[PDB]
Each structure stands twice: as C-alpha cells, then as structure tokens.
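Visitor: Before we start, here is the structure in question, set down as structure tokens.
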Amino acid sequence: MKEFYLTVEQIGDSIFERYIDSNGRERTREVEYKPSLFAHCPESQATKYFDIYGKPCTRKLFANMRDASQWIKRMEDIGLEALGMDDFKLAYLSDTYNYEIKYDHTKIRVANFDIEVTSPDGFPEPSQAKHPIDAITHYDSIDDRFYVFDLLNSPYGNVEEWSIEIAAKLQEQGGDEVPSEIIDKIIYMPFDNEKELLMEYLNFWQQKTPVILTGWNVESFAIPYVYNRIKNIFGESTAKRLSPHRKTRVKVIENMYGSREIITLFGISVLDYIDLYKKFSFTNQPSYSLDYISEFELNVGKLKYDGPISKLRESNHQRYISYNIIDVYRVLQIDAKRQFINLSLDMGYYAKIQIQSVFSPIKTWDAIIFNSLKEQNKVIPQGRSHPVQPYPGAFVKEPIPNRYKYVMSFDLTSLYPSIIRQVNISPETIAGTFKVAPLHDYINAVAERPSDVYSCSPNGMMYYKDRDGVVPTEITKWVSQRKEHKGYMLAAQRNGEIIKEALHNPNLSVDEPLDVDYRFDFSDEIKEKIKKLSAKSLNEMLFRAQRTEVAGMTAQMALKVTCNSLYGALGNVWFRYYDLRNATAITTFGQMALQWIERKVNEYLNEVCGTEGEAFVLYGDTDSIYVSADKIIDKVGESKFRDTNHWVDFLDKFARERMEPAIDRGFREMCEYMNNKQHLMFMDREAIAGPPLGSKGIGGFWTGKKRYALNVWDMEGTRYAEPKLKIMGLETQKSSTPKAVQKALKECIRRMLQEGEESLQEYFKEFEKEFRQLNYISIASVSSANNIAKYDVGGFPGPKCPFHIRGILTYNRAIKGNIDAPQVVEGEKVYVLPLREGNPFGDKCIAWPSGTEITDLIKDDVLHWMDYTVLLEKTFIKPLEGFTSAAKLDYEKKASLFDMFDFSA
DNA sequence: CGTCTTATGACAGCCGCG
DNA sequence: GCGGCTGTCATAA
Ligand SMILES: [Mg+2]
Ligand SMILES: [Mg+2]
Ligand SMILES: [Mg+2]
C-alpha cells in the first residue's frame, strides 16, 4: 500500500517521476514542482525556519524551478546567502516521501543485457556504431526471462537459427553447456534483417522499460552502441525512445588524463555492474573482463572457442549466441553472491536519492543531513566555494624491522564515527577554540586540561556537550547497522571452522545438508549432527556458510566506507559541510587516541610482568596496537603448554580478562581528560599469532610501515581449523605482482613463520628450478595504462617513460599495419614481460591487454625472447631479499666452514 | 557519479660523480 | 655502479 519512487528526473520547469503506487503498479507523473529556498531575516520576523547556527530564515516559494535557480545567482551577485536544497529532485523526494521508505524489489524492474557486434575493422567504437548489432540478450527481473534477439542475416554472413536443444547439451556431446536452471527461462526470437531486430527490440523496451539498467560495461559500451546504431538508422527521435520521457543527453566524462562520452537515459537509473564491483568489492583486480571476474567470483570460467571473435559468428553461430546468453547470467550469479544491486537500493531509498547517486557519498550525505534537518524545520547552509588545501591524517608507528614470535593485536571499532560521536563533532556544535599544547603533552597527560564545560580535540577545537549533533546523530544510525552485519559475518566464519573441522574425519552416509541460519552460532545439538555427516552435505554446508560470510562482509564494508566517507567529505571542498577544523579535529584525536593507549598498554604490561621500561607495542596504524607477547609466554614458560591451541587459549583469556579492562579504563581516563560527551573508544582483540609449538618458525615479521606478516590462529573470535597467514602490504597482496609469484612468495612466508629457515631454503631451491616451466601469464607483472599518449613520441619511448608504458609502445609497433589485433586501452590494465637483448621487438619489455592471451601473430616470439633471469630477480628474489633481510634470515644457504666436509647420507 | 580522506611503501627513469 | 630526486602505481588505514 505504501508507495515509493523508482526514478526521478528534472527537465525544464517540470519533475518527471516514475513510481510504484498503492496497488503495486508502475506509473508516471509530470509534477510542476514549486520549490522553496530561504534567506536570513531580522529578529522581528518570528517564523518556524532557522539555519543550523540558529539565525532566523524567511521562506521563498517560487512559481517554477527556473525562477528558484535564477534567484540563487542574483543572490550571489549581491553577497547574500541563498539557503535551502538547490537540487530540486532531492527536494521533491523529501516532500513526496516524508517517511521511512519501505520498498518491494519484485516490483522494481531490474534489467541487464549485452550486445554482440562482428567487427573486422577492430573495436566497434560506440560513438560511431559502424557495424550491425547481430545479437542482444536481455534479462528482465519481473518476468525472470532471458530474451534473445538474434540476427540471422548481415553483410558478414547468413546464419542458421540457434538451437536451445544443442545449447543445453554438454560440451563433450557437441553442446554449449548453458546452465540448466536458465534453460526453461529463455525466450528465443530470430530476425531476418537488422532493422526488424532493432525495431522489435524498441517495442520490447517500451513495454518493459528498465528501472535499473545494469550489466558488464553497459554504460561504457552497450547503451552508447544501441543508442547510436538506432540513431544512425532511424533518426534521433527514435533513439530517444530508450528514455521513458524521450530525453537523452551525451555526457562528457573528463578526468586527469583524457575524456569519454556516455549517454544519459532520463528516467532510467544506470548501475553498470563493473562500477558496483570496483566500488563495493574492495579487491583490486589484474583484469576487469567478465571472464576474469567470473572465474574469480564463481570459479567457473567460460568454454573456449576456435579462432578470433570477429570470425566466430561465421564459423560457429551456435556458440556465438550461447556465450552472449551465459555472459548475461554471469552478472546475475555475481550479484546473487555479492548483492550489490540490493545494497544500492537499500542505500538509495534510505538516503532518498536517485539510485545511481550511491556512487556519490557526498550526494548521499548531503541528502541524509538535509532530510534530518528538514524534519526539525531547519535550513541547510548554502554550498560555498573553497580552495583545495592539505590537512593531517593518521599516526603510524615506525616499527623496528625484525622477526616477532608471539603477537597479539587490538583495534578500535569504527574509529572515526566513534570519535565524531564521542566528541560531538558537527558544523553547528562548534563552541570555539583553546590555546593548544604540542601533541606529545596530551599523550602523556602533562598539558593543561582543555575545558570543564566543552568537549575538545587536541587540534584546539571545542564542542557543546549538552546539545545533540546532526552528524553524530545520523552516523549513529549507521554504526549499529554495521555491528549487526559484522556479527553475522563473524558467526558464519566461526560456523565455517566447525564444518572444516568435521571435514577432517567425515562419515559416508547418503544424507542431505542441514537447514540452518548460518548468521548465528551453532547450538550443541546441531554440532553433533555435523560430526556424523557426509562430505557431500558438509561441502554444501560450507559453501553456504561462506556465501553468508561474503553477504555479511559486503554489507558491513559498505557501511564502514560510507561512514568514513562522511569524515572524508568533511575534507572535501564541494561538501556542503566542508570544514578543516572538523576534519582535523577528528584525525588529531585519533593520533592521540592511539599513542595514549600505547603508553597505557606499555605501563600495564610492565607492572604485570614484573619489569619496567620495556616496549610491548611494536607497531600501530591509525587505530591499532600490535603487542609483543614473548614476555607474557616466557613468564609462564611455554614448557607448560601441551599443544598450540593451549597457548592460544591463554592469550585470549589474558586479553579479555586482563588487557581489555585495563584498556577500557585507559580510554575512560582520556574521555575525562578531553571532557567528552560520551565514552566510545572500544578496542576489539584481533589476531593471536605465533609459531606452532615445538617447531622452528618465526611466527611473524615486519619490514616497515604498512608491511608485515603474521601466523594467525585466532582472528577476532574465530578459531581456525588450520592456521591462517595475515599478510599486509607485502608483494603477495598487490595486484601488480605476478600470479605465480604471489603464490610462491606466500609459501616462502608460510615456511618462514610455520617451519623456519631450513624449510624456506628448501623451497627457494625447488621454485628456482621450476620457474622457467610456468605459464607466461602466471609470471607476468600487471600495471595500469595511464598517459600512454603523453610518453608516445612518434612510436618510440619519450623522456621519463614508465616501464609498463614502454612495454605498450613496443606492443603497438609489433602489431602495427595488421588490420586488427587487440589494442591497449587508456586507463586499463596490462600484463608486462621483460625481453632479452637483441630481440625482434624495439626495446627491453613488452605489454598487452590484461586478462587475455597475446595475439597468436606475435606470441611465439614473445615466449622465445622472455627474460626469465630478469623476471625472476625483479618479481621474486628482490621481494624475498626484503622479507628475509627484515626477519634476519637467509633464503640461500651461506658459506660455512662445514662446506669442507663430505655429507652424503 | 564522474564532488569521501591521508599515510606510506616499492620501483624505475634520470642525473650526477675525476 | 649507488644514491638522491621525481613520477607512477600500489596498498593500509
Ligand atoms: Mg558479451
Ligand atoms: Mg578500527
Ligand atoms: Mg584499524
């Protein structure tokens, strides 16, 4: 019964809105919106509207939006503030939906599709639409159907109708392996000519017009192509038929490098899935092709085909259509796992914004704050212009590069939101300034107490303790959501370790997986049924537990990033509530908060162990402390632990029963010293790390800031079945490191931390012997391809040319003149290999598009001229020199006086 | 959407240094 | 050849 918007659009002096009504049906309005803006007035003008600072405001109701828009600019030319929401879409949604929006996703039409274009000329540039669209697959979320639009006749070949019978069959049988779940859901429709195809597609589009349009590179390729191909054949107005309100606009996106053109479809919220992935996955990938992401996410990968893609419709039109269908389903499987579309809806309806505006945290928070203020009858300050200006951030401790045997970590929960809430930081809560002492003076508690009446930050800023703060109040509503979804995440993880422990000694009875909610710890009853369960049904349970973890991971990470984005926006010049005094007040409090508790943890552990002046905190970054636990184990004497798990149990209790209350009273004292509104500095225990008992193995090491590795047994409550490596910053964790090298360097680390020096040297030798045998794609570096043109000097490398860019210019030379081989695209990623002296190619390296094999017309030469020695040293040895140097180990056995004896037994 | 932030690392080109 | 500086590309928060 409760209605909600789908899309909202401003065109001239009218608001074009698509919504779902009281009876759950999709309809369209054209409301001539009467917008309101505000202005300062004298105190003898008692009204109900006030600005955030308390100053009285008068309401200005306009006839049209153009009038309101042109009132603003002739209020600036006099120098008078023009308060209010100037984005009239946000104003409308706030007016039309003055309540908590609850929505039904089954009545929201989500569509994803993909185009096929045979192009011998090369890449079919979406701006020119030079070649016929020979295939479209369109999935509708309301119908649950894959609509295939196949072209049988082009100037590139006449082809037979595609068979759903053949598509269903196994590749071994001669079939295509289109998943069985989507076989009954395909609507096939063949077409004799391109015009007909395109014609019915539009009719289909009008009847089933997308609310959300998604897919892989839809904004970048699909939409612009179908728009321009229709435009060039039928005319502008027919191409306008892609928009419900018949309005399209070419948008120019220009970054620090070049510029690209996309097309707005007024009345459709386009969420290109690749863009959801880059924003919400929190994984930098070597490639962003759908095949690559699919294999990473789902462990499937696509079936192969003979020859280049431009010859595929010719030779095998059957597979040609099947692949286009699979590709569309891939995105749906990825979303079924990651849930990025659900996330974007939950966010956009909560913020009361255009769904696409989820990509903009600034737009998001400006609407959240406006809507929170509007409820109190308050008026938002005008967006001012500001010069970009630097300001300070977090503290990071300079660790001593060494091995560290027993380590335990602690970390502040929602640091910046918690700081905002503790200090009551907000644009309207500012109280004034106090004279500041050097940051060190506060850390040791030797500076004078800043205030008795106000809440302070060591940057000199003051805040009201009694008043409620707008930023603190709204961000609170977000923090509790994160704790909920993180709780589910950890529980699914804890449940996974129980299951993995049951996989060690499994039964073999023909049974089914237990139906349970993985978001919650298993009861004693369920535990026992698991201990007597089959591997088949255990593997399914595990897969489902990990799917819940990922769903929880994604949920809470987005809630984390959006929260910290509010802080970030405080340091952004375009944010309505930009204020460096606030942004700095947050970060300086963090610096003090860490170093403060470092001192406190150092004091407590000294007294407790019976020593004085010993540094226990070895490292910290922003809001963490890494505690050396060696003295805590040594005082007991590890000779009193029966197994590894025994000493893990000891440290966990020591943390929870002894260190945490000592930390809690530490922060409590700091909350007093600053005179804050409320104590919110809570530190969760994270890692318990160390070598397996009675083994060689260094447990962990640090090379420098942001670079360390630990052998974790327990992470934040989860007690693993087998120890897991925590590696931060090291090459194993960078998308630029070759796939095989990441794998090898990790094994080196695993041996260092779990097994010791002899084990490491053993593996170094064997890897060094087998290196030359590895897949060339597995041993290639990855890098982004920015500013190719800048360094392109007539085909050759220019001054200051980066290694990977040189690689591209070499590639471009070797593929030249040949009609089409895969070109390298600006701003995208490339594989890079070194080449030995005197090769048939120009320079010393070669690069080519990532996630793909190089053209067969240049491959053999590359493989033959690879510089394995250079590649091994640069990517493997040099990084391993770093880890072993820091850990005070040798990866290679050093000359000894023992070398003069004969050992053969 | 193209208008969240800073801190900090490795590596490569370049250029000097009898 | 190594070290200082700068540009570029990465990650940890
Ligand atoms: Mg495709
Ligand atoms: Mg934290
Ligand atoms: Mg942290």
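Numbering starts at 1 and runs along the chain as displayed.
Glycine residues also receive a Cβ, built from the backbone N, Cα and C atoms like all the rest.
The following feature annotations were taken from Swiss-Prot:
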- A:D114, A:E116, A:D327: Mg(2+) 1 binding site (BINDING)
- A:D327 to A: Complete loss of 3'-5' exonuclease activity (MUTAGEN)
- A:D411, A:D623: Mg(2+) 3 binding site (BINDING)
- A:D411, A:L412, A:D623: Mg(2+) 4 binding site (BINDING)
- A:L415 to M: No effect on base selectivity (MUTAGEN)
- A:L415 to G or F: Increased misinsertion, increased mismatch extension and inefficient proofreading (MUTAGEN)
- A:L415 to A or G: Decreases base selectivity by several hundred fold (MUTAGEN)
- A:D621 to A: Drastic decrease in the efficiency of incorporation of dGMP (MUTAGEN)
- A:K706 to A: Almost complete loss of polymerase activity (MUTAGEN)
- A:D714 to A: Complete loss of viral replication (MUTAGEN)
Visitor: Around the recorded Mg(2+) 4 site, report the further residues of that chain (criterion: Cβ within 8 Å of the mean position of the Cβ atoms of A:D411, A:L412, A:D623; site residues excluded), sequence-ordered.
Guide: A:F410, A:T413, A:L415, A:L594, A:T622, A:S624, A:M683, A:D684
Visitor: For the recorded positions A:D114, A:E116, A:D714, which residues place their CB under 6 A from an atom of ligand 3?
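Guide: List returned for ligand 3: none.
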Visitor: To the nearest whole angstrom, state the Cα distance for the pair A:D114 (Mg(2+) 1 binding site) and A:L412 (Mg(2+) 4 binding site).
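Guide: Distance between the two Cα atoms comes out at 44 Å.
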Visitor: Do you know which of the recorded positions A:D114, A:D327, A:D411 end up with C-beta under 6 Å from ligand 1?
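Guide: Near ligand 1, sequence order: A:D114, A:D327.
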Visitor: What does DSSP call A:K706 (mutagenesis position) in the simple three-state scheme?
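Guide: A:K706 (mutagenesis position) sits in coil per DSSP, no helix or strand.
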Visitor: Based on Cα distances to A:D327 (mutagenesis position), point out the closest of the binding-site residues A:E116, A:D411, A:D623.
Guide: A:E116
Visitor: Using DSSP reduced to three states, classify A:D623 (Mg(2+) 3 binding site) as helix, strand or coil.
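Guide: In three-state terms, A:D623 (Mg(2+) 3 binding site) counts as coil.
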Visitor: Can you list which of the recorded positions A:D327, A:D411, A:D623 have their Cβ under 6 Å from some atom of ligand 2?
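Guide: By the Cβ criterion, which requires under 6 Å to ligand 2, the hits are A:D411, A:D623.
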Visitor: Which ones are near A:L415 (mutagenesis position): of the recorded positions A:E116, A:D621, A:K706, which have a Cα within 10 Å?
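Guide: Neighbours among recorded positions: none.
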Visitor: Rounded to the nearest angstrom, how far is the Cα of A:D411 (Mg(2+) 3 binding site) from the Cα of A:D621 (mutagenesis position)?
Guide: 9
Visitor: Sort out for me which one of A:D114, A:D327 has the most neighbouring CB atoms within 10 A, since those are the recorded positions we care about.
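Guide: Answer by Cβ density within 10 Å: A:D114.
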Visitor: Within the chain of A:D623 (Mg(2+) 3 binding site), which residues six or more apart in sequence place their C-beta under 8 angstroms from its C-beta?
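Guide: Spatial neighbours, sequence-distant, of A:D623 (Mg(2+) 3 binding site): A:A394, A:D411, A:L412, A:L415, A:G590, A:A593, A:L594.
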Visitor: Same chain, not part of A:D114, A:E116, A:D327: whose C-beta falls within 8 angstroms of the C-beta centre of the Mg(2+) 1 site? Give them in sequence order.
Guide: A:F113, A:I115, A:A135, A:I136, A:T137, A:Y323, A:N324, A:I325, A:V328
Visitor: When neighbour density is defined as the number of other C-beta atoms within 10 angstroms of a residue's C-beta, which of the mutagenesis positions A:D621, A:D714 has the lowest density?
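Guide: Minimum Cβ neighbour count within 10 Å, taken over the mutagenesis positions A:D621, A:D714, occurs at A:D621.
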Visitor: If you draw a 10 Å sphere around the Cβ of A:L415 (mutagenesis position), how many other Cβ atoms fall inside it, taking every protein chain shown into account?
Guide: 26
